[PDB]
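One structure is given here, and the rest of the page talks about it.
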There are 2 protein chains.
Amino acid sequence: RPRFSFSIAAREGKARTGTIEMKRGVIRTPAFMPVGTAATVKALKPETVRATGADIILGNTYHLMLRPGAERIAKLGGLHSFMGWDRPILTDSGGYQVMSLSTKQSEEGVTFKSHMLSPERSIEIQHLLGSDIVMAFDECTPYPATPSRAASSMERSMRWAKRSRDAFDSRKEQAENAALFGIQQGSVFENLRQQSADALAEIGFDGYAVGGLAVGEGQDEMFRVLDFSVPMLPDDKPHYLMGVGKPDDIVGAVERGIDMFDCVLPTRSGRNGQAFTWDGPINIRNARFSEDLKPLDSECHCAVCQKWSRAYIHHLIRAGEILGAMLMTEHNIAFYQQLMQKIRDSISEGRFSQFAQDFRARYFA
Amino acid sequence: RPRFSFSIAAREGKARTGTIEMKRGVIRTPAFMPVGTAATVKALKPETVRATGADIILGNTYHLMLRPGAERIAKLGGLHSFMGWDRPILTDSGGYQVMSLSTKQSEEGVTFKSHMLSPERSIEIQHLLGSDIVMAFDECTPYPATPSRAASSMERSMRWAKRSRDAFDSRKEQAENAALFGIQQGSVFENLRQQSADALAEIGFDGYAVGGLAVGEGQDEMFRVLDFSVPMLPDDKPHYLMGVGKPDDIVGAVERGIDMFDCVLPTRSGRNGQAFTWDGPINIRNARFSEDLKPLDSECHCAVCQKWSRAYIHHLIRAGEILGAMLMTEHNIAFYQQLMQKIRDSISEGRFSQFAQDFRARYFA
Ligand SMILES: Nc1nc(-c2ccccc2)nc(=O)[nH]1
Ligand SMILES: Nc1nc(-c2ccccc2)nc(=O)[nH]1
Ligand SMILES: [Zn+2]
Ligand SMILES: [Zn+2]
């Protein structure tokens, strides 16, 4: 099996659909990655995650290095064995969470409480976890930022990107079996995004993430930045938008050339009682669902919608029952995967523009 | 299919093993019933409950009448449809929980806050839920109690038992498709237990519960009372010990003629980090399991023990992850079902005495 082989099968405008072949499996793109923070996709067994259609999940380096610890997970046989997911795992670098969840920043890296993270240590931690797609250690520039502060931050991220590349390449077993993605920064500024893209391309990565855009800038601004940022990245490698997003965010980002996504929304909002449907999100705890015998979504193919009603799930979530969180989460992840499948098929079939319009019309109605 | 047919296939001492055939399925005895309080066996899909070997689950009349409500569940198609469990369900009468969870007691029944429960209303609620085994509405005498107070309480329960019988029999659809169990009371007093047994037998029930013994009297005292109480009940009907218990409680009660059990222990203690093993319970959060790659129990056949380590489950429970509760609960219910299976097979094979001794020796070691 290939270490990493990205093939584009079809295009429509800026949108692409295809596959990433890796040693632990094939990733169909555009892809959505369920987030598995503390070595679990919350409230789901791995077989259930797979049953929804997920090809790859995301693990969080920051969380796992603290609990249970990277060396410990390696001693226990790696993250795949540990959590019982045998397909690809992408690990974030810890660069974002080290700032949002903990700090002292310097050229060497970040020291923090509740430890030190550097490009080299991040790569080593991801090696110990046995990650399939390794993220370069970066800095998520706060939003908003002055052009000059965004520039100095992006430039540090680019130096860290080179250091991540070198650390990764130095570890033969990692270089042979895993892939490395670089992260574009530059805030909302076109010239900095270009400088960042050029720096990353000069180094060379297996894939390129658009970083710094899951920062509450709003969809309009996010799209504006994607409009010029994604074409700067190498066309022949995957484009990964970190931390995005709602279903309409995803459709628009794919329209702008994004191939990969991760977001806690389907899992987290699922536990909180929000279910995604083709007619938009619903709050299942709302009184209007108390005697509603329809499934969460009446076109959804997931196991939850085959078996249980809105009324039942309403009851569970209001009662604080774990099964409520389980069913909501499975449905939401399945919905996200069905969305990605519809996206992939429509691009392949050259009807993605129509799909996007049809989707938005119904979802917002 | 039979409404209710109890067959004893084999005996050893006071212990029996056999089957209860009902319209929604066969119940292998001795049986353990997972408790499904608010129309869910906590943290388990019904298919998972079934996969562990459970033939029947328990639903709680008190909880369900408040949330989502009995008439509502009936409107939604009954409890079986509502929660997606199509096999037998035994419903408790609400008689215990109305006192422990809420009161005004009278001959008519119990009025309470956070409503009124009577033998007739209890039976009607259980009818609306679509219960397969209906419990007579009773009074769980507090422990300890004077002989005279235990007597007046038991006598009220016996009058309520007759009223439950009459209400059940009046509802043709219920009488044709469900079964009715009476509940023996009398605290720890032999003469009152006898009076109670005689009263219940005079009325006639499909099964007989030993009530009033899940009250913190200790195992020695519980066994003492079972020693004389169970032989008072009709031999040819099932004997149900409500709210019991730990694995050794169950083995001893079967040695004393009990055929059916329910307990929240495997589910509740599972979520709290206690896993049952053949070498006794373990607290999975304990530091000694942090790098333990063995399954929860190395003889257990459950899906959890086929796939995940102690170390992983340790990590999940310490992290407050829902999957931790899911895996612990599935294992614990599976352990309980494997215990019942070993009990059934050993009685059938005429080696139950040896099994009980072997079990106790290892479990307490
Ligand atoms: N490492 C990194 N992570 C994220 C990020 C932000 C929000 C949700 C998820 C990831 N953004 C970045 O620019 N870098
Ligand atoms: N209805 C009833 N329930 C119980 C009971 C006690 C503890 C746990 C479960 C049931 N004991 C009784 O004597 N009657
Ligand atoms: Zn669904
Ligand atoms: Zn097990």
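In order, the residues displayed for chain A correspond to 11-112, 115-126, 133-383 in Swiss-Prot numbering, which applies throughout.
Note: Cβ is positioned from N, Cα and C throughout, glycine not excepted.
When secondary structure is read from DSSP and collapsed to three states, A:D102 (active site, proton acceptor) falls in the strand class. Here Swiss-Prot flags A:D102 as active site, proton acceptor, drawing on sequence analysis.
Cβ neighbour count for A:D280 (mutagenesis position) (all protein chains, 10 Å cutoff from its Cβ): 24. Annotated active site, nucleophile per Swiss-Prot: A:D280, in sequence order.
In the shown protein chains, 23 other C-beta atoms lie within 10 A of the C-beta of A:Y106 (substrate binding site). The substrate binding site feature in Swiss-Prot is assigned to A:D102, A:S103, A:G104, A:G105, A:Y106, A:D156, A:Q203, A:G230; the stated evidence is experimental evidence.
As annotated by Swiss-Prot, Zn(2+) binding site applies to A:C318, A:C320, A:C323, A:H349, with the evidence given as experimental evidence. Taking a C-beta cut-off of under 8 Å and a sequence gap of six or more, A:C320 (Zn(2+) binding site) has these contacts in its own chain: A:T62, A:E348, A:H349, A:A352, A:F353, A:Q356. Annotation note: A:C320 (Zn(2+) binding site) sits in a coil segment as assigned by DSSP.
Record note (Swiss-Prot), mutagenesis A:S103 to A: Strongly reduces activity. The unchanged residue is displayed.
For the published mutagenesis A:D156 to A, Swiss-Prot gives the following note: Abolishes catalytic activity. Taking a C-beta cut-off of under 8 angstroms and a sequence separation of 6 or more, A:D156 (mutagenesis position) has the following same-chain neighbours: A:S103, A:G105, A:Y106, A:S175, A:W178, A:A179, A:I201, A:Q203, A:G229. Annotation note: A:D156 (mutagenesis position) sits in a coil segment as assigned by DSSP.
In this structure, A:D280 (mutagenesis position) is part of a beta strand by DSSP. For the mutagenesis of A:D280 to N, Swiss-Prot gives this note: Abolishes catalytic activity. The structure shown keeps the original residue.
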Ask   = Within 8 Å of the Cβ centroid of the substrate site residues A:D102, A:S103, A:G104, A:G105, A:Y106, A:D156, A:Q203, A:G230, which other residues of the same chain have their Cβ?
value = A:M153, A:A154, A:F155, A:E157, A:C158, A:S175, A:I201, A:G229, A:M260
Note = When the binding-site residues A:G104, A:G105, A:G230 are compared by other Cβ atoms within 10 Å, fewest goes to A:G105
Inquiry  = Return only the integer: C-alpha distance in Å from A:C318 (Zn(2+) binding site) to A:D280 (mutagenesis position).
reply    = 21
Message = Other residues near the Zn(2+) site, CB within 8 A of the CB centroid of A:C318, A:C320, A:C323, A:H349?
response = A:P313, A:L314, A:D315, A:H319, A:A321, A:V322, A:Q324, A:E348, A:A352, A:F353
Remark   = Restricting the binding-site residues A:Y106, A:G230, A:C320 to those with Cβ under 6 angstroms from ligand 1 leaves A:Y106, A:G230
Query = Gap of 2 residues, A:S112 to A:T115: Cα distance in Å, to the nearest whole number?
reply = 7
Query = Over all shown protein chains, what is the count of other CB atoms within 10 A of the CB belonging to A:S103 (mutagenesis position)?
reply = 29
